[PDB]
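Engineer: One structure, pasted below without further comment.
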Amino acid sequence: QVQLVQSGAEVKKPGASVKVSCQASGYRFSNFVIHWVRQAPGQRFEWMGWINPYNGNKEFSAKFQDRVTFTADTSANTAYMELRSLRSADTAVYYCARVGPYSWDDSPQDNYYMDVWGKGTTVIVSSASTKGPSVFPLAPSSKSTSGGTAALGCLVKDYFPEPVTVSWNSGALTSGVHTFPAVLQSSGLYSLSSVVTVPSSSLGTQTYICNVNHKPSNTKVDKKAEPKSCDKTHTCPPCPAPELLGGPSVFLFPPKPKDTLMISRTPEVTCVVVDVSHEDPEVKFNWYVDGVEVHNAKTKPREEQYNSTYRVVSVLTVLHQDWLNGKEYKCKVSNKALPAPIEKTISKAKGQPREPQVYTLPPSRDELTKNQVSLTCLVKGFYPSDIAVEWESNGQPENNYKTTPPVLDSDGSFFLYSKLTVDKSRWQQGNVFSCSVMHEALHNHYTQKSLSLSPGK
Amino acid sequence: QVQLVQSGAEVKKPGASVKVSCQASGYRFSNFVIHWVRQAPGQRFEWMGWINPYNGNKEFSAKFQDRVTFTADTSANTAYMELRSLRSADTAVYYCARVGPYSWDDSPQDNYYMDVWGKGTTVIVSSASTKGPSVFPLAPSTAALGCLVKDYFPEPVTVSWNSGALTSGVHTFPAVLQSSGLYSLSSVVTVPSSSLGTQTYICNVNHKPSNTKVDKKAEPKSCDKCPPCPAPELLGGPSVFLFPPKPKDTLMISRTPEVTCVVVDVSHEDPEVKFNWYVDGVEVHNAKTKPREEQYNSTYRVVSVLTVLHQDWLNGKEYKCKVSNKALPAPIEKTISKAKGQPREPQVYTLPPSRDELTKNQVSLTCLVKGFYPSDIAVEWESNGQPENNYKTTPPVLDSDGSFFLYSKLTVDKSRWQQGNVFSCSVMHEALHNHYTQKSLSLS
Amino acid sequence: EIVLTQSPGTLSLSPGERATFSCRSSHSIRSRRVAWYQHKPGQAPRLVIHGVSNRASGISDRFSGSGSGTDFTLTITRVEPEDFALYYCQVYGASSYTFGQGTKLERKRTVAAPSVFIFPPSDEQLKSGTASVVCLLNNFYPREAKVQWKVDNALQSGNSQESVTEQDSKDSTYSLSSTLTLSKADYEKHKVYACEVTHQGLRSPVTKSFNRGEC
Amino acid sequence: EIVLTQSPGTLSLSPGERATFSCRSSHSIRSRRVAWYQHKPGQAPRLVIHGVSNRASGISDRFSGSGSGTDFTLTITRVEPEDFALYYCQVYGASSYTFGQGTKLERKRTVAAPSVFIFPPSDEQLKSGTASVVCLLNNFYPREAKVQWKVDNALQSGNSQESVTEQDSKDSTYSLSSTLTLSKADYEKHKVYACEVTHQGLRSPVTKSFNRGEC
């Protein structure tokens, strides 16, 4: 278990002096000699000398005799190496090794070869005071994929003394990584570069941040190597929203006719708001029924508009009795960007009711040559215009139909037409179609008229 | 022509003195007294006194009876005003005014009002001295960019843009007197933000009194050197509405189709409106405007009517109406044309009265018209070669396949129906063969 | 002695409208020696009426003068585009020459909101030892406005000067320019600068601003 | 003095192959005091052979050194995976301690062309005054590769520095990263910035480039 342990790395300046230790064990310390060999960057190993623990006898290399001091301490089992007047060139790893076993058949010094070494101790000798690493991105540009991938990395330039550790994505990214060995600059600062190849596609999708470390200056840095944006302050200025209105504006809407007449549905009065600047998006509504306020309202979330405006809406599901009686509703809205509180009122269209006459009309003979025919429903004589027209057959609702809007007639009442389109076959198969009309001036607010091919078939 | 011309502007220092001249013309100089009136900035006109060229007589204002001297040279048709011991308060425009004619039935001095005035000579009194202006531009951040002419003396200062090239939008503001005894004026000019980087803007400030002349570039700041679809403004003033021709007019040779441009909310303040029409870009001058109409809500309605050629319209030519009003920042433009899209020929179907309706005194004859495009169409009812009266047609309505349909309802006494009379539903649409088709309807 | 008071201070009318100018006197003018003058900025004053009611040569029959004792009136039956200008009454003759303060007949148009802008002091000026921040209000109407500077959220005062142009011949609108004067010393002491504008065509007082610095 | 010249510079073979290291000295070594050492990055050199031909304790009989006079050898019967390292020779004793320059036993693998990527100076870095132009050569083999820079087709030199990685543990390839360094002044006085790469796997010099500020 013959082992040799040396001191730790050290960093001196041009003129200082270093003293490295060398402690052994596993063998008789004063029964062997200790050599001292260094190896500077790019240089061959250099033997400096040797000292003998048993009698302190030491031989020096012509190149270090005048500057080295081999001093042993048998009590501690440690050999010391001391170099002084250290200049730059003296930078290197200084090892200490023990001679080999003095065999029987060998002559004096035949065993003086480096038998067991130590891990050496690095010694940097320069006039560069500690500094912090620089983190610059080696980002990929939009080059040609052709038949390959992309590469990006980090540059750790101008620091002292080394080392430095680099990782990508807090130890998540390892494969493909290549941290290059430091390079001492004419400035006396080490340079470094860590790179990684990754699929070209992932560029815009994956996040790559290299973690840089440099303990000597207790510095840490994490930079996101992001692909250089191909945009040079691409022209198109900040703060793109308008402002030439007496604040936002309000518009109110009444419930749908059928809803007010038929029970299956509940009345809904909508209050919409637009032109709600982004500087003041907060909106508040208030509801007054004939003056008497109520909070049973519900406000749907806000949405964004094309030209930088919002669409806030408050739907106050009102009641049949209220609406039909002529109850007056009011939606008051106030916004900070608005000078005055905008409030609007809504209520059922009043007027002397007139009972609608419903008439179904079969297809014209000429249209019978087509594959689809028109079943017509005429509704006339009604007032007010609020009405609902629906079509059904065999207990089910037809789909394909369109009703004209109410049209003012010669006498002040309204009339309209609803057109149901159905395949000629259904008409000829004798199916019975019926037009349902829902209006306030109808008994039970409901009436029906049927239509079907003359008896025949 | 009575001419009262006075001498150039003066610039004196406190305690100094000034003497203004006034040369009369077009009348017998010595037949009218000459008044001297001044007006200091922000002050009322001050009468200083008058002199009678005839006899050399003079009258003074108690306020100026000590330091003013009225002299006149009969031979030189000129009067002079000499004010000494000038203070700061003596800075004002000094006027020279002549009395009116005197007639036998005037009482002495009834004509001593100021009949004819001079343009006035401006006299500035201060301690400061001639200084050059400091041109410090007002770079952009429509956007407006301008210059700043600071600390100068004495007035005036001439600022120009691009050597008189840029006029519209330029606002050279009146100067202000800084407590330092120097003036500071600022001229601006709102310019289309679209030329912030394509145009070169420089003001040409000149200060003849000091012989200064500095030109300075007014270019944007270095913060950046892509138009989606910006939205128009609305200063709340006139509003234009361009209407298409009556469909019937576009299909009959005996009718004359016209596109109508209506301008509403035309202020009583500025009712004059200018109309500019364009057919596919080319301007036309056949339009005709109608007399303005007073609206119940205190505004005006102005209508311009441009007749069009049947074929021009049916072939899809665009009609542009350009409205201009003093209250309008920029004139409003509106364009219209017949709808685009495959023409589709209409189907015409007549439907007799529902059996149930036959119990009433009046029945409904129905004309279903469907499958057509554009929606422009004209529907009529006739009988025995004569046009019926009592019918209403619903507006066109969009059907499931993209074309339109409509119904027309003719009302007649159950009598006429029962008697077997024949009625016809006439339809005029561009997509019909020969643009016209009919469908009869009768009992039995 | 005599003091003449004109009212109203300003008349805002439209071509075709009726203009009535009032001139009140502290004394009764039995001499009936009252005159009315028209004055267009930059031009020589014109005599419109003399002897309280006699029109001056070349004056439109549209102008008429009346009054007696202590009250005198100038009236224009139907205003014409070139009738807009200052109008002054006056008593003259026999050491009694005094003028009224003036009534401004300005052209009335529909309210027009001003386009408020705010400029930063040119760098070249800062290094000099002074700093000027100008807030421009463009093409508005009526004449009166209210520009209140806000120095880094503060009701500034007494160091800014206004200046208004004459109603535009075309659009009939005014444009104001308030200049904020402060040394670079005080200039480089606060972060942001504001300029509030209270016009009539603005229910919500607008305040355009810029953050002191670079861009 | 004694000079030891090792051969070959680099010895690349696949596991299982026979390895022979040469070490020639300027002088004969009759003392037979020749030793061989193995060295691995970061670890402590290890004695393999001593006295010309004597395995050190713990050395597989795979190793064996012979030679005499002026030429000495070291051979591995069959190369194992853990053998790939640096091998030095030296003469020791009697104040004659000198080492060889070392022979590198690397991993033999198929020829591989380098993937060359180039990166322009970072926007930030340009703030200081220095420009760092990097040029990568990814996972190539063998090691010998030439890198030339051309700023405006101007063959640069003496302003760049290289660096290389230890033979890849997995695919036995190397990667080099040259660095062009100029002043922000030079970088902004040229346009074309290329990095020419010549390799045993590239039929022709590969040139990856870019131009002064151009995405």
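Note that the numbers count up from 1, one per residue, in the order the chain is shown.
Even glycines carry a Cβ here, placed using N, Cα and C.
Quick paste from Swiss-Prot:
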type    : residues                                   : note
DOMAIN  : B:238-337                                  : domain 'Ig-like 3'
MUTAGEN : B:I253 to A (Swiss-Prot position 255)      : Impaired ability to activate the classical complement pathway
MUTAGEN : B:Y300 to D or A (Swiss-Prot position 302) : Enhanced ability to activate the classical complement pathway
MUTAGEN : B:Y300 to R (Swiss-Prot position 302)      : Impaired ability to activate the classical complement pathway
MUTAGEN : B:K322 to A (Swiss-Prot position 324)      : Impaired ability to activate the classical complement pathway
DOMAIN  : B:346-442                                  : domain 'Ig-like 4'
MUTAGEN : B:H435 to R (Swiss-Prot position 437)      : Enhanced ability to activate the classical complement pathway
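Show me how these features fit into the structure around them.
Structural biologist: Around B:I253 (mutagenesis position), the same-chain residues six or more apart in sequence whose CB sits under 8 Å from its CB are B:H310, listed in sequence order.
Sequence-distant neighbours of B:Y300 (mutagenesis position) (same chain, 6+ apart, CB under 8 A from its CB) are B:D265, B:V266, B:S267, B:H268, B:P271, B:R292, B:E293, B:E294.
According to DSSP, B:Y300 (mutagenesis position) sits within a strand segment.
In three-state terms derived from DSSP, B:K322 (mutagenesis position) belongs to an extended strand segment. Of all Cβ atoms in the shown protein chains, 17 besides its own fall within 10 Å of the Cβ of B:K322 (mutagenesis position).
DSSP places the residues of the domain 'Ig-like 4' (B:346-442) in helix, strand and coil in these numbers: 13 helix, 52 strand, 32 coil.
Sequence-distant neighbours of B:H435 (mutagenesis position): residues of the same chain at least 6 apart with a C-beta under 8 Å from its C-beta are B:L251, B:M428, B:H429.
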Engineer: With helix taken as DSSP H, G or I, strand as E or B and everything else coil, how many residues of the domain 'Ig-like 3' (B:238-337) land in each class?
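Structural biologist: Across the domain 'Ig-like 3' (B:238-337), DSSP assigns the residues as follows: 10 helix, 46 strand, 44 coil.
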Engineer: Just need one number: Cα of B:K225 to Cα of B:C226, in Å, whole number, across 3 unmodelled residues.
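Structural biologist: Both gap-flanking Cα atoms are 12 Å from one another.
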